Amino acid sequence: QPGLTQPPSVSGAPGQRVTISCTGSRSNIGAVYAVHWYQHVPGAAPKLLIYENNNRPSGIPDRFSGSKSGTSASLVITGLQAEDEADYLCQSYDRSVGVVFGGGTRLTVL
Amino acid sequence: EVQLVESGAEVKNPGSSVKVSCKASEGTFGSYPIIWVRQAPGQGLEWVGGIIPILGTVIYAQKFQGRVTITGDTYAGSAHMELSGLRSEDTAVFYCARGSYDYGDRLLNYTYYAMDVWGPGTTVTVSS
Amino acid sequence: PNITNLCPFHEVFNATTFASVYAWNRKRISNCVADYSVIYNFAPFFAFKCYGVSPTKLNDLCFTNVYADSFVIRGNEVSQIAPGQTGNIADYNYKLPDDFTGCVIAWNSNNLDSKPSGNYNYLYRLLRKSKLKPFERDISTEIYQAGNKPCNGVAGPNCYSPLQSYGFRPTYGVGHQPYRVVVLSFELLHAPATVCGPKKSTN
Ligand SMILES: *[C@@H]1O[C@H](CO)[C@@H](O[C@@H]2O[C@H](CO)[C@@H](O)[C@H](O)[C@H]2NC(C)=O)[C@H](O)[C@H]1NC(C)=O
Ligand SMILES: *[C@@H]1O[C@H](CO)[C@@H](O)[C@H](O)[C@H]1NC(C)=O
């Protein structure tokens, strides 16, 4: 997988602001391409959270956010809660090979 | 609302082929085009195929190029996709999803922006 | 007490064949009496939204010219016919101006515009080069050009007919059946108004 690597998992304190990375090349994200943030329930159908690198789809309360910078992008949650324990995913296009997807981070809360 | 019904699990042997549909509620894909993605076990995601059904212009990932084909109806559409030459490294889950933009500015540029509503996915297994 | 110029509306409605939305009609009405009350004697409306003028008082409020438009659109797109509301059917086929005035009738016709095999007699625009200036129509069908190579005057790989047809069938669920939409546009200027409600008098 020539994908979007990011750190595997981050534990969850209750009710805070946590950031998650998504690092790729300039040749597949940096040039013009956009990243895309999905929320995945293990065993169920995933859900969209962020599109066009900045915009925020309706139905998602302002807890979630994110942006991009240079040769990477990132996502952020404010006010962490147990229901957010789930897979996270970031995807983009790839001058190299069509569409490219990241690892997915298993956000867990203890 | 939009729901993507899709067939049950598939069990078979190496080298064979599997065909599964993406049954869509109320039948009118209505220029909302379909992306076919694999869920590899213990791993991330890999896009496989993409079809804009009304225009009928179809693209495939280079890894499986010529290994998989996709078709769709778009009027009570139930877009089908079949993967051939199943082996050990193909047992996975199958997801189909929309794009939710349905007009030309970005639908022939389709495979850039987004995939809005997804489906439960179907498990396909090789026998070994 | 002898009301006589009941403006012709029983024809702007009930025409039994609304034209497709890629090429909408435009019927100008003036110089009569427009008792909109009869309008409220059709089926319950999926949408009756009035934006400039309050709707109950439609009798006495007066006008110079009125414009009646009508077409057929997929149900979950009805909301796109409203001022300053982007999306396909409102940026490629019918663009209201965000200083619009007038009302927007929108009702259901699932019994009247489907066939067991499936109709295709409503085509809507799906491609162009840029959006529309408000209140403009483009009936033309130039084979759209996408790639860096010309289409050579016909359809071809990455060159496809910008119009695309609806598929209307009786089995389709609510929200993808054909809603029939009509839009009444108003305007006031320095001209013989002669568009008022019927006098409520006694013999
Ligand atoms: C997909 O969109 C991109 C840009 O949004 C298009 O790529 C460029 O489009 C501009 C438009 O004027 C051209 O001048 C450039 O030559 C295009 N290429 C590059 C590398 O910038 C692209 O054409 C769109 N795809 C399709 C199939 O229309
Ligand atoms: C439309 O006009 C015809 C002709 O008079 C009439 O039979 C029909 O009932 C009218 N439509 C409705 C909904 O009443």
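First residue shown is number 1, and so on along the chain.
The backbone N, Cα and C atoms fix where each Cβ goes, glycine too.
Listed features, source Swiss-Prot:
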type: MUTAGEN; residues: C:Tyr124 to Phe (Swiss-Prot position 453); note: Decreased HLA binding to NF9 epitope. Increased binding affinity to human ACE2
type: MUTAGEN; residues: C:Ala146 to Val (Swiss-Prot position 475); note: Increased resistance to neutralizing antibodies
type: MUTAGEN; residues: C:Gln164 to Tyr (Swiss-Prot position 493); note: Reduced host ACE2-binding affinity in vitro
type: MUTAGEN; residues: C:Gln164 to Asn (Swiss-Prot position 493); note: Reduced host ACE2-binding affinity in vitro
type: VARIANT; residues: C:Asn111 to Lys (Swiss-Prot position 440); note: In strain: Omicron/BA.1, Omicron/BA.2, Omicron/BA.2.12.1, Omicron/BA.2.75, Omicron/BA.4, Omicron/BA.5, Omicron/BQ.1.1, Omicron/XBB.1.5, Omicron/EG.5.1
type: VARIANT; residues: C:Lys115 to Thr (Swiss-Prot position 444); note: In strain: Omicron/BQ.1.1
type: VARIANT; residues: C:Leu123 to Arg (Swiss-Prot position 452); note: In strain: Delta/B.1.617.2, Epsilon/B.1.427/B.1.429, Kappa/B.1.617.1, Lambda/C.37, 19B/501Y, Omicron/BA.4, Omicron/BA.5, Omicron/BQ.1.1; Contributes to cellular immunity evasion and increases infectivity
type: VARIANT; residues: C:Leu123 to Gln (Swiss-Prot position 452); note: In strain: Omicron/BA.2.12.1
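Chain B comes within the C-beta cut-off of under 8 angstroms for the following of the recorded positions C:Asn111, C:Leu123, C:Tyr124, C:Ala146, C:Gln164: C:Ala146, C:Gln164. When Cα-Cα distances from C:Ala146 (mutagenesis position) are compared across the recorded positions C:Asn111, C:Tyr124, C:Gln164, the shortest belongs to C:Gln164. The Cα atom of C:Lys115 (variant position) lies nearest to that of C:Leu123, taking the recorded positions C:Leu123, C:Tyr124, C:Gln164 as the candidates. In sequence order, no residues are near C:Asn111 (variant position), counting only same-chain partners six or more apart with C-beta under 8 A. With respect to their backbone Cα atoms, C:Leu123 (variant position) and C:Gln164 (mutagenesis position) stand 5 Å from each other. For C:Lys115 (variant position), the number of other Cβ atoms no farther than 10 Å from its own Cβ, over all displayed protein chains, is 11. Calculated from their C-alpha atoms, the gap between C:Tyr124 (mutagenesis position) and C:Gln164 (mutagenesis position) amounts to 6 Å.
Other C-beta atoms found within 10 angstroms of the C-beta of C:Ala146 (mutagenesis position) number 16, with every protein chain shown included.
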